[PDB]
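Novice: The structure is given below, and queries will be raised subsequently.
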Amino acid sequence: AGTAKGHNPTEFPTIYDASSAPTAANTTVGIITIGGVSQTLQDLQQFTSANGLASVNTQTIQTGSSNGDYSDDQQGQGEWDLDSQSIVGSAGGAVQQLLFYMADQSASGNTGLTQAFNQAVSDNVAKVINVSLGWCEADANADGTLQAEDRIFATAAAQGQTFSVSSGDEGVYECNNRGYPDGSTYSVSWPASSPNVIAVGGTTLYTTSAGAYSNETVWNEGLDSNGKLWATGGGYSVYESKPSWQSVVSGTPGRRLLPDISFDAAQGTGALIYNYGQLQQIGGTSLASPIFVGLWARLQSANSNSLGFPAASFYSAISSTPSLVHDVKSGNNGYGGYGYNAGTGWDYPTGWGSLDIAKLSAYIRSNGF
Ligand SMILES: [Ca+2]
Ligand SMILES: [Cl-]
């Protein structure tokens, strides 16, 4: 029902019932990037100015060597643009500060990215940090990246910071050359599979003619011209054990199940983003995660930044309180009859579904989080 169309980031508060919440003006938000953000900061200025918003206070942080390579990755600017504009829109147009934690591009292995995570945790200034990135968890495990980075995320959670991590864009086929159909062989992304982050999957978002929420289905846009699947990542880690709050999803393996929650990701229902000055309609779970980050930062500002890492509370609250979410029920995250199916309650494509922010805010006021 409803219509599939692109959306300005300033629409996400209306869509996810956040208009009545404070903005994130009292919460600092981080974004992990690969390389520099010089064009992204110009695109952010275009965004805030076009939408008549107060300018956003930004900082850029070289997280690795002094002599590292923090040049702009040109294609990457569109990703940091998606992240930053979607955060600020979802946040209601205001964040206290946006911190870009830039990974060194000339560091060995995945150590530039690991150092960017590390800096965000060590500084402990951002309450919420967006990670619109990932790759096959088995590859991360094989070279020690998984173990090194999980230590950092564990410190974050203990400090009360929320890392939000996109679940992936390959459906169940993350490890098959990043999204080529592979029958019944299913896999998941890192760092989404960490139990120390909030993993965010993807929906197809339908709105009414007045722009209200109508419905969400699983994000699955099928194959591109290369034969690669575009769909929400979801499944379970082969390595990470199930954190005990996930026990409420009965009949699942003893592994970290993902995603936790989901928001808009279909390109066909995606965000209108300024990229090198030009408006483009962009999706991915790289959209869904920044939507969560901006919305969650509103709830942090409503609660004096006192909400800790929220995974356990999400699973207890939502399992007991279905009115807190839009439960996705239709669609699949594979191809050719394979993959996981959405269904009643928690499912592998979408987790609990999307948050109804004003309802969650009322729950937190009554019950804490
Ligand atoms: Ca569901
Ligand atoms: Cl845990």
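Here chain A follows Swiss-Prot, giving residues 217-585 in order.
Cβ coordinates are placed from backbone N, Cα and C, and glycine is handled just like the others.
These came from Swiss-Prot, pasted as-is:
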DOMAIN    219-583  domain 'Peptidase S53'
ACT_SITE  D299  active site, charge relay system
MUTAGEN   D339 to A  Slight decrease in activity with casein as substrate
MUTAGEN   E432 to A  No change in activity with casein as substrate
MUTAGEN   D440 to A  No change in activity with casein as substrate
MUTAGEN   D480 to A  No change in activity with casein as substrate
ACT_SITE  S502  active site, charge relay system
BINDING   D543, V544, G559, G561, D563  Ca(2+) binding site
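Each of the listed features needs to be described in terms of its position in the shown structure.
Specialist: Taking all protein chains in view, 30 other C-beta atoms sit within 10 angstroms of the C-beta of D299 (active site, charge relay system).
The DSSP secondary structure for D339 (mutagenesis position) is helix. Of all Cβ atoms in the shown protein chains, 15 besides its own fall within 10 Å of the Cβ of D339 (mutagenesis position).
According to DSSP, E432 (mutagenesis position) is assigned to a strand segment.
Sequence-distant neighbours of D440 (mutagenesis position) (same chain, six or more apart, CB under 8 Å from its CB) are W446, listed in sequence order.
Annotation note: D480 (mutagenesis position) sits in a strand segment as assigned by DSSP. Cβ neighbours within 10 Å of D480 (mutagenesis position), excluding its own Cβ and spanning all shown chains: 28.
In this structure, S502 (active site, charge relay system) is part of a helix by DSSP.
Cβ neighbours within 10 Å of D543 (Ca(2+) binding site), excluding its own Cβ and spanning all shown chains: 19. Under the three-state DSSP scheme, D543 (Ca(2+) binding site) falls in the coil class.
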Novice: Select the closest residue to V544 (Ca(2+) binding site) from the following recorded positions, measuring between CA atoms: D299, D339, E432, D480, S502.
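Specialist: Among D299, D339, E432, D480, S502, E432.
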Novice: Using C-alpha atoms, which one of the recorded positions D299, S502, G559, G561, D563 comes nearest to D480 (mutagenesis position)?
Specialist: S502
Novice: What is the interatomic distance between the Cα atoms of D299 (active site, charge relay system) and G559 (Ca(2+) binding site), given in whole Å?
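Specialist: Each residue's Cα considered, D299 (active site, charge relay system) and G559 (Ca(2+) binding site) end up 29 Å apart.
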Novice: Out of the recorded positions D339, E432, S502, give me the one sitting nearest to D543 (Ca(2+) binding site) by CA distance.
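Specialist: That would be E432, nearest by Cα distance.
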Novice: Within the set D339, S502, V544, which recorded positions show a CB-to-ligand 1 distance under 6 A?
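Specialist: Only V544 qualify.
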